[PDB]
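Engineer: My questions all concern the structure below.
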Number of protein chains: 2
Amino acid sequence: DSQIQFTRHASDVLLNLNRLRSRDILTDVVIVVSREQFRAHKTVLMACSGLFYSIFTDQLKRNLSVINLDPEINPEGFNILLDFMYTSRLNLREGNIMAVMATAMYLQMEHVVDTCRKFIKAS
Amino acid sequence: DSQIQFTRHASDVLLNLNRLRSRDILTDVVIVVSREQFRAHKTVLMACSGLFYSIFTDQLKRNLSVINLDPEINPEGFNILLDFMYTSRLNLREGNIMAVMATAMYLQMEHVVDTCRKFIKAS
Ligand SMILES: CN1C(=O)CCc2cc3cc(c21)OCCOC[C@H]1CNCCN1c1ncc(Cl)c(n1)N3
Ligand SMILES: CN1C(=O)CCc2cc3cc(c21)OCCOC[C@H]1CNCCN1c1ncc(Cl)c(n1)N3
Ligand SMILES: [Cl-]
Ligand SMILES: [Cl-]
(Lines of atoms letter the chains of each structure in order from A and count residues from 1; the text may use other names and numbers.)
(Lines give C-alpha, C1' and ligand atoms only; values in the text may rest on other atoms or scores of the structure.)
(Ligands and ions follow the chains in the order given, each with its own letter.)
Protein backbone atom coordinates (compact mmCIF):
# COMPACT_ATOMS: atom_id res chain seq x y z
CA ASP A 1 0.00 0.00 0.00
CA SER A 2 2.91 2.33 -1.01
CA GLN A 3 0.51 4.83 -2.74
CA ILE A 4 -0.16 8.34 -1.32
CA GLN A 5 -3.75 8.72 -0.05
CA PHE A 6 -5.62 11.96 -0.79
CA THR A 7 -8.23 12.06 1.98
CA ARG A 8 -10.13 14.98 0.32
CA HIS A 9 -10.08 13.70 -3.32
CA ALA A 10 -13.31 11.61 -3.24
CA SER A 11 -15.33 14.50 -1.69
CA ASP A 12 -13.80 16.96 -4.23
CA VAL A 13 -14.91 14.64 -7.10
CA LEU A 14 -18.45 14.36 -5.66
CA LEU A 15 -18.64 18.15 -5.20
CA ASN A 16 -17.74 18.63 -8.91
CA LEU A 17 -20.28 15.98 -10.04
CA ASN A 18 -22.94 17.86 -8.10
CA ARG A 19 -21.86 21.11 -9.83
CA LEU A 20 -22.12 19.23 -13.21
CA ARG A 21 -25.69 18.14 -12.25
CA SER A 22 -26.44 21.77 -11.14
CA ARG A 23 -25.28 23.00 -14.58
CA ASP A 24 -27.07 20.05 -16.39
CA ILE A 25 -23.68 19.02 -17.84
CA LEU A 26 -23.56 15.41 -19.21
CA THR A 27 -26.75 14.39 -17.36
CA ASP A 28 -28.27 11.45 -19.28
CA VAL A 29 -31.44 10.35 -17.43
CA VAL A 30 -34.63 11.84 -15.87
CA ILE A 31 -36.27 10.20 -12.87
CA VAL A 32 -39.99 10.89 -12.88
CA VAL A 33 -41.51 10.86 -9.37
CA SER A 34 -45.29 11.58 -9.84
CA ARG A 35 -45.50 15.29 -10.93
CA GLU A 36 -41.74 15.91 -10.29
CA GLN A 37 -38.77 15.27 -12.62
CA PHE A 38 -35.11 15.01 -11.57
CA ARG A 39 -32.12 14.98 -14.02
CA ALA A 40 -28.97 13.09 -13.05
CA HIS A 41 -25.95 11.00 -14.12
CA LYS A 42 -26.67 7.28 -14.49
CA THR A 43 -23.07 6.52 -13.31
CA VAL A 44 -23.91 8.38 -10.03
CA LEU A 45 -27.33 6.67 -9.56
CA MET A 46 -25.77 3.20 -10.16
CA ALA A 47 -22.94 4.03 -7.68
CA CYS A 48 -25.49 4.87 -4.93
CA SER A 49 -28.63 2.73 -5.52
CA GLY A 50 -29.16 -1.04 -5.83
CA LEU A 51 -32.39 -0.25 -7.75
CA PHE A 52 -30.67 1.99 -10.33
CA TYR A 53 -27.63 -0.35 -10.45
CA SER A 54 -29.86 -3.37 -11.31
CA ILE A 55 -31.67 -1.33 -14.01
CA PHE A 56 -28.70 0.23 -15.96
CA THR A 57 -26.22 -2.78 -15.64
CA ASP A 58 -28.68 -4.74 -17.83
CA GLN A 59 -27.54 -3.99 -21.44
CA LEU A 60 -31.25 -3.97 -22.46
CA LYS A 61 -32.06 -1.12 -19.99
CA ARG A 62 -28.62 0.68 -20.15
CA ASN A 63 -29.74 3.31 -22.74
CA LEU A 64 -33.03 4.35 -20.96
CA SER A 65 -33.35 8.13 -20.70
CA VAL A 66 -36.48 8.09 -18.44
CA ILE A 67 -37.25 6.11 -15.25
CA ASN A 68 -40.68 6.11 -13.57
CA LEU A 69 -40.91 5.28 -9.84
CA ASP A 70 -43.80 3.68 -7.81
CA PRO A 71 -46.66 6.29 -7.41
CA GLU A 72 -46.49 5.73 -3.57
CA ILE A 73 -42.84 7.12 -3.72
CA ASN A 74 -42.66 10.58 -2.08
CA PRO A 75 -41.01 13.23 -4.42
CA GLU A 76 -39.48 15.13 -1.43
CA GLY A 77 -38.08 11.81 -0.09
CA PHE A 78 -36.53 11.06 -3.50
CA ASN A 79 -35.12 14.62 -3.69
CA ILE A 80 -33.49 14.22 -0.21
CA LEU A 81 -31.84 10.94 -1.37
CA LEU A 82 -30.79 12.39 -4.78
CA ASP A 83 -29.11 15.22 -2.79
CA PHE A 84 -27.52 12.60 -0.52
CA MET A 85 -26.09 10.67 -3.53
CA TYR A 86 -24.36 13.83 -4.74
CA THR A 87 -23.29 15.32 -1.33
CA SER A 88 -22.80 12.55 1.42
CA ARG A 89 -25.27 14.67 3.47
CA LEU A 90 -28.69 13.29 4.45
CA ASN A 91 -31.52 15.59 5.56
CA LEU A 92 -33.07 13.29 8.20
CA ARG A 93 -35.79 14.73 10.50
CA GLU A 94 -38.63 13.21 12.61
CA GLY A 95 -41.05 14.97 10.19
CA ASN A 96 -39.56 13.08 7.17
CA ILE A 97 -37.94 9.85 8.61
CA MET A 98 -40.72 7.46 7.41
CA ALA A 99 -40.90 8.95 3.86
CA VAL A 100 -37.04 8.98 3.58
CA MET A 101 -36.72 5.41 4.95
CA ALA A 102 -39.52 4.12 2.60
CA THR A 103 -37.74 5.77 -0.39
CA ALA A 104 -34.19 4.43 0.55
CA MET A 105 -35.67 0.88 1.01
CA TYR A 106 -37.30 1.16 -2.42
CA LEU A 107 -34.04 2.55 -3.97
CA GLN A 108 -31.93 -0.20 -2.19
CA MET A 109 -29.58 2.20 -0.39
CA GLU A 110 -28.45 -0.08 2.46
CA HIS A 111 -26.39 2.56 4.36
CA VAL A 112 -29.18 5.17 4.25
CA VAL A 113 -31.56 2.33 5.40
CA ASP A 114 -29.13 1.46 8.28
CA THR A 115 -28.89 5.21 9.37
CA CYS A 116 -32.74 5.53 9.25
CA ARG A 117 -32.90 2.40 11.55
CA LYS A 118 -30.33 4.05 13.90
CA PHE A 119 -32.30 7.36 13.84
CA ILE A 120 -35.52 5.50 14.95
CA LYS A 121 -33.56 3.69 17.75
CA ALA A 122 -32.33 7.18 18.89
CA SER A 123 -35.83 8.77 18.41
CA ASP B 1 -25.61 22.21 9.02
CA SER B 2 -28.32 19.90 10.54
CA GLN B 3 -27.68 17.15 7.89
CA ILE B 4 -26.07 13.78 8.81
CA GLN B 5 -22.59 13.38 7.26
CA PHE B 6 -21.62 10.01 5.77
CA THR B 7 -17.82 10.09 5.96
CA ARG B 8 -17.47 6.94 3.74
CA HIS B 9 -20.07 7.85 1.05
CA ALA B 10 -17.77 9.81 -1.34
CA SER B 11 -15.13 7.01 -1.34
CA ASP B 12 -17.89 4.37 -1.85
CA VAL B 13 -19.17 6.34 -4.90
CA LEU B 14 -15.63 6.62 -6.34
CA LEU B 15 -15.02 2.89 -5.77
CA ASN B 16 -18.21 2.08 -7.75
CA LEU B 17 -17.27 4.50 -10.58
CA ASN B 18 -13.94 2.72 -10.85
CA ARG B 19 -15.78 -0.64 -11.01
CA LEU B 20 -18.00 0.88 -13.80
CA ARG B 21 -14.81 1.91 -15.68
CA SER B 22 -13.35 -1.62 -15.05
CA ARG B 23 -16.52 -3.14 -16.59
CA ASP B 24 -16.59 -0.46 -19.42
CA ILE B 25 -20.09 0.56 -18.21
CA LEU B 26 -21.26 4.01 -19.47
CA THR B 27 -17.72 5.09 -20.46
CA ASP B 28 -18.07 7.76 -23.17
CA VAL B 29 -14.55 8.90 -24.15
CA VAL B 30 -11.11 7.46 -25.09
CA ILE B 31 -7.92 9.32 -24.24
CA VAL B 32 -5.21 8.48 -26.75
CA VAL B 33 -1.69 8.80 -25.29
CA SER B 34 0.74 7.89 -28.16
CA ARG B 35 0.29 4.08 -28.72
CA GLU B 36 -1.95 3.67 -25.60
CA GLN B 37 -5.74 4.20 -25.28
CA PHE B 38 -7.66 4.71 -22.02
CA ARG B 39 -11.51 4.61 -21.72
CA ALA B 40 -13.19 6.72 -19.02
CA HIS B 41 -16.20 8.81 -17.92
CA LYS B 42 -16.08 12.44 -19.05
CA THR B 43 -17.90 13.46 -15.80
CA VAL B 44 -14.95 11.90 -13.84
CA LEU B 45 -12.23 13.51 -16.04
CA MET B 46 -13.91 16.97 -15.74
CA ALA B 47 -14.20 16.51 -11.93
CA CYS B 48 -10.43 15.85 -11.64
CA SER B 49 -8.65 17.79 -14.44
CA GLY B 50 -8.64 21.48 -15.41
CA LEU B 51 -7.60 20.37 -18.93
CA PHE B 52 -10.53 17.96 -19.37
CA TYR B 53 -12.91 20.40 -17.59
CA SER B 54 -12.01 23.22 -20.05
CA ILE B 55 -12.49 20.85 -23.03
CA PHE B 56 -15.92 19.22 -22.22
CA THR B 57 -17.61 22.35 -20.58
CA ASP B 58 -17.42 23.98 -24.04
CA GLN B 59 -20.72 22.92 -25.76
CA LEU B 60 -18.74 22.65 -29.05
CA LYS B 61 -16.33 20.02 -27.56
CA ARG B 62 -18.85 18.36 -25.11
CA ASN B 63 -19.73 15.44 -27.48
CA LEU B 64 -16.08 14.45 -28.37
CA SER B 65 -15.52 10.71 -28.03
CA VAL B 66 -11.71 10.84 -28.58
CA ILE B 67 -9.02 13.10 -27.03
CA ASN B 68 -5.39 13.13 -28.19
CA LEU B 69 -2.67 14.33 -25.77
CA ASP B 70 0.75 16.00 -26.48
CA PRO B 71 3.20 13.33 -27.90
CA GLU B 72 5.70 14.27 -25.09
CA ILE B 73 3.02 13.02 -22.54
CA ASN B 74 4.16 9.76 -20.89
CA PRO B 75 1.47 6.96 -21.16
CA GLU B 76 2.50 5.43 -17.77
CA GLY B 77 2.28 8.92 -16.18
CA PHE B 78 -1.23 9.39 -17.62
CA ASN B 79 -2.23 5.89 -16.43
CA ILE B 80 -1.02 6.70 -12.85
CA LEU B 81 -3.14 9.91 -12.86
CA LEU B 82 -6.20 8.17 -14.44
CA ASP B 83 -5.92 5.63 -11.56
CA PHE B 84 -5.60 8.52 -9.10
CA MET B 85 -8.79 10.20 -10.46
CA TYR B 86 -10.75 7.00 -9.82
CA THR B 87 -9.10 5.91 -6.49
CA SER B 88 -7.67 8.95 -4.47
CA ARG B 89 -4.39 6.96 -4.49
CA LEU B 90 -1.30 8.29 -6.29
CA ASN B 91 1.60 6.00 -7.22
CA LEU B 92 4.46 8.48 -6.63
CA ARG B 93 8.07 7.17 -6.72
CA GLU B 94 11.52 8.78 -7.33
CA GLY B 95 11.66 6.70 -10.55
CA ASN B 96 8.43 8.33 -11.88
CA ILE B 97 8.11 11.74 -10.05
CA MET B 98 9.20 13.89 -13.07
CA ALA B 99 6.94 12.04 -15.59
CA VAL B 100 3.96 12.15 -13.11
CA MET B 101 4.53 15.85 -12.27
CA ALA B 102 4.88 16.78 -16.02
CA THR B 103 1.59 14.91 -16.76
CA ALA B 104 -0.37 16.48 -13.77
CA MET B 105 0.87 20.00 -14.82
CA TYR B 106 -0.32 19.30 -18.37
CA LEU B 107 -3.68 17.91 -17.09
CA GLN B 108 -4.09 20.90 -14.63
CA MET B 109 -4.44 18.79 -11.48
CA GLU B 110 -3.38 21.39 -8.88
CA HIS B 111 -3.45 19.03 -5.84
CA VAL B 112 -1.41 16.31 -7.59
CA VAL B 113 0.99 19.16 -8.69
CA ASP B 114 1.19 20.41 -5.04
CA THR B 115 1.92 16.81 -3.72
CA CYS B 116 4.63 16.32 -6.43
CA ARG B 117 6.21 19.65 -5.21
CA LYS B 118 6.05 18.35 -1.58
CA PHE B 119 7.56 14.98 -2.66
CA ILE B 120 10.57 16.80 -4.27
CA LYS B 121 11.02 18.96 -1.09
CA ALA B 122 11.06 15.66 0.92
CA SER B 123 13.32 13.89 -1.69
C1 LIG C 1 -27.73 -2.89 -2.97
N2 LIG C 1 -26.94 -1.66 -2.92
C3 LIG C 1 -26.97 -0.93 -1.75
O4 LIG C 1 -27.64 -1.29 -0.80
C5 LIG C 1 -26.03 0.24 -1.58
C6 LIG C 1 -25.70 0.92 -2.87
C7 LIG C 1 -25.43 -0.06 -3.98
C8 LIG C 1 -24.63 0.33 -5.05
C9 LIG C 1 -24.51 -0.47 -6.18
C10 LIG C 1 -25.18 -1.68 -6.25
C11 LIG C 1 -25.97 -2.11 -5.19
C12 LIG C 1 -26.12 -1.30 -4.05
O13 LIG C 1 -26.68 -3.29 -5.21
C14 LIG C 1 -26.24 -4.42 -5.99
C15 LIG C 1 -25.29 -5.26 -5.21
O16 LIG C 1 -24.03 -4.60 -5.08
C17 LIG C 1 -23.04 -5.00 -6.01
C18 LIG C 1 -21.69 -4.45 -5.58
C19 LIG C 1 -20.99 -5.48 -4.62
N20 LIG C 1 -20.23 -6.45 -5.41
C21 LIG C 1 -19.24 -5.79 -6.24
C22 LIG C 1 -19.91 -4.96 -7.30
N23 LIG C 1 -20.89 -4.01 -6.75
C24 LIG C 1 -21.15 -2.76 -7.39
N25 LIG C 1 -20.33 -2.41 -8.40
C26 LIG C 1 -20.60 -1.24 -9.00
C27 LIG C 1 -21.67 -0.44 -8.62
CL28 LIG C 1 -21.99 1.03 -9.48
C29 LIG C 1 -22.49 -0.89 -7.58
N30 LIG C 1 -22.23 -2.06 -6.97
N31 LIG C 1 -23.57 -0.16 -7.19
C1 LIG D 1 -7.77 23.67 -12.56
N2 LIG D 1 -8.25 22.48 -11.85
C3 LIG D 1 -7.40 21.87 -10.96
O4 LIG D 1 -6.27 22.29 -10.79
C5 LIG D 1 -7.90 20.76 -10.08
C6 LIG D 1 -9.01 19.97 -10.70
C7 LIG D 1 -10.01 20.85 -11.41
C8 LIG D 1 -11.31 20.38 -11.58
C9 LIG D 1 -12.21 21.07 -12.39
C10 LIG D 1 -11.82 22.24 -13.02
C11 LIG D 1 -10.54 22.74 -12.85
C12 LIG D 1 -9.61 22.05 -12.06
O13 LIG D 1 -10.09 23.88 -13.48
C14 LIG D 1 -10.99 24.94 -13.85
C15 LIG D 1 -11.17 25.89 -12.71
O16 LIG D 1 -11.96 25.30 -11.69
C17 LIG D 1 -13.34 25.65 -11.71
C18 LIG D 1 -13.99 25.19 -10.41
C19 LIG D 1 -13.88 26.35 -9.35
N20 LIG D 1 -15.01 27.27 -9.48
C21 LIG D 1 -16.28 26.57 -9.32
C22 LIG D 1 -16.49 25.60 -10.46
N23 LIG D 1 -15.36 24.68 -10.65
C24 LIG D 1 -15.57 23.36 -11.17
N25 LIG D 1 -16.84 22.94 -11.28
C26 LIG D 1 -17.01 21.71 -11.79
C27 LIG D 1 -15.95 20.91 -12.17
CL28 LIG D 1 -16.25 19.35 -12.86
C29 LIG D 1 -14.66 21.43 -12.04
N30 LIG D 1 -14.47 22.66 -11.54
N31 LIG D 1 -13.57 20.69 -12.43
CL1 LIG E 1 -26.51 4.04 0.97
CL1 LIG F 1 -5.64 17.22 -8.21
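Here chain B follows Swiss-Prot, giving residues 6-128 in order.
Method of determination (from the header): X-ray crystallography, 1.8 Å.
Including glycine, each Cβ sits where the backbone N, Cα and C put it.
In case it's useful when we look at the structure, here is the feature table from Swiss-Prot:
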type: MUTAGEN; residues: B:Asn21 to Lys; note: Abolishes interaction with NCOR2 and HDAC2, no effect on interaction with CTBP1 and transcriptional autoinhibition; when associated with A-116 and 376-Q--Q-379
type: MUTAGEN; residues: B:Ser59 to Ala; note: Abolished ubiquitination by the SCF(FBXL17) complex
type: MUTAGEN; residues: B:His116 to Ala; note: Abolishes interaction with NCOR2 and HDAC2, no effect on interaction with CTBP1 and transcriptional autoinhibition; when associated with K-21 and 376-Q--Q-379
Engineer: What's the CA to CA span in angstrom from B:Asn21 (mutagenesis position) over to B:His116 (mutagenesis position)?
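Structural biologist: Pair distance, Cα basis, whole Å: 23 Å.
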Engineer: What number of additional C-beta atoms lies within 10 angstroms of the C-beta atom of B:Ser59 (mutagenesis position)?
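Structural biologist: Summing over all protein chains shown, B:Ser59 (mutagenesis position) has 12 other Cβ atoms within 10 Å.
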Engineer: For ligand 1, pick out the mutagenesis positions B:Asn21, B:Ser59, B:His116 that have a CB under 6 angstroms away from one of its atoms.
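Structural biologist: Listed by sequence, the hits are B:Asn21.
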Engineer: Could you list, ordered by sequence, which of these mutagenesis positions: B:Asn21, B:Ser59, B:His116, have a Cβ under 6 Å from ligand 4?
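Structural biologist: The ones that qualify, in sequence order, are B:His116.
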Engineer: Indicate whether B:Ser59 (mutagenesis position) is helix, strand or coil by DSSP.
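Structural biologist: Its secondary structure by DSSP: helix.
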Engineer: Check each residue in the chain of B:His116 (mutagenesis position) that is at least six apart in sequence and keep those whose C-beta is under 8 Å from its C-beta; list them in sequence order.
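Structural biologist: Residues satisfying the criterion: none.
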Engineer: Need the DSSP three-state call for B:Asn21 (mutagenesis position) to compare against my parser.
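Structural biologist: The three-state answer is helix.
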